[PDB]
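Written below as structure tokens is the structure these notes are about.
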Amino acid sequence: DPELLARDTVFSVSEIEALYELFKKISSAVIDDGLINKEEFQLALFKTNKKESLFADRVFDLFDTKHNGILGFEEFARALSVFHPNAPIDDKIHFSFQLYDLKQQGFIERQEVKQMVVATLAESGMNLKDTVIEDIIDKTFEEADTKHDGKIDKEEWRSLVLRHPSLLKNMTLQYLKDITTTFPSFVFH
Ligand SMILES: [Ca+2]
Ligand SMILES: [Ca+2]
């Protein structure tokens, strides 16, 4: 039932029904098989470029319940729900932390902060050399590492992103607000 999805996610029953149309488009975009793969999901997030695709694939991984490289409708709906422009900021902050906390240890170190920096630059259309990335990592700790212990907390992360909302730019897909009326074009290249 679309009633169970609407309840467990930020979408309303009518948004879920519209999301099913989006699902048919996205699941058909590369291989027409009724399923969503990583390349198709990249298309849904406008993250098809080889540097931007890492973020989309990490998101994919968190919602791929069976770890089989495929998402069905329910998984897709859940995946997209936090990207809704009306999803609470706290859901976006919480989810984005899980994203960069690859080891699920409750904190991020430089290697994980590096991924966040790379993903954050990619959103602004920017790719920098390793040594410049390392300087930005330095500044991020300077800023976020309030409780000095060489790692960024969930609480230090929330604080960081509240002072710098442009870090949650990749956590919103603007087209989801208007899903009951209009649809973007998605074509694979
Ligand atoms: Ca497919
Ligand atoms: Ca800390």
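To match Swiss-Prot, the residue numbers of chain A are left as they are there, and the shown ones run 32-220.
Recorded method for this deposit: X-ray crystallography, 2.1 Å.
Using N, Cα and C of the backbone, Cβ positions are placed for all residues, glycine too.
Annotated in Swiss-Prot:
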- 36-81: domain 'EF-hand 1' (DOMAIN)
- 82-117: domain 'EF-hand 2' (DOMAIN)
- 119-154: domain 'EF-hand 3' (DOMAIN)
- 163-198: domain 'EF-hand 4' (DOMAIN)
- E71 to A: No effect on binding to CIPK14 (MUTAGEN)
- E106 to A: No effect on binding to CIPK14 (MUTAGEN)
- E143 to A: No effect on binding to CIPK14 (MUTAGEN)
- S216 to A: Loss of phosphorylation (MUTAGEN)
- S216 to D: Increased interaction with CIPK11 (MUTAGEN)
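This view paints the features noted in Swiss-Prot onto the structure.
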residue: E71; record: mutagenesis position; Cβ within 10 Å: 24
residue: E106; record: mutagenesis position; Cβ within 10 Å: 19
residue: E143; record: mutagenesis position; Cβ within 10 Å: 20
residue: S216; record: mutagenesis position; Cβ within 10 Å: 5
> By a Cβ-Cβ criterion of under 8 Å, what residues six or more beyond either terminus of the domain 'EF-hand 4' (163-198) are in contact with it?
Replying inline: 121, 124-125, 127-128, 137-141, 144-145, 147-149, 151
> How many Å lie between the Cα of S216 (mutagenesis position) and the Cα of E143 (mutagenesis position)?
Replying inline: 33
> Taking the Cα atoms as reference points, how far is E143 (mutagenesis position) from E106 (mutagenesis position) in Å?
Replying inline: 25
> What is the three-state DSSP composition of the domain 'EF-hand 3' (119-154), stated as helix, strand and coil residue counts?
Replying inline: 26 helix, 1 strand, 9 coil
> Which mutagenesis positions out of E71, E106, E143, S216 lie by ligand 1, going by a Cβ under 6 Å?
Replying inline: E71
> Measuring Cα to Cα, how many angstrom lie between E106 (mutagenesis position) and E71 (mutagenesis position)?
Replying inline: 14
>> Counting by DSSP secondary structure, give me helix, strand and coil numbers for the domain 'EF-hand 1' (36-81).
In response: 26 helix, 1 strand, 19 coil
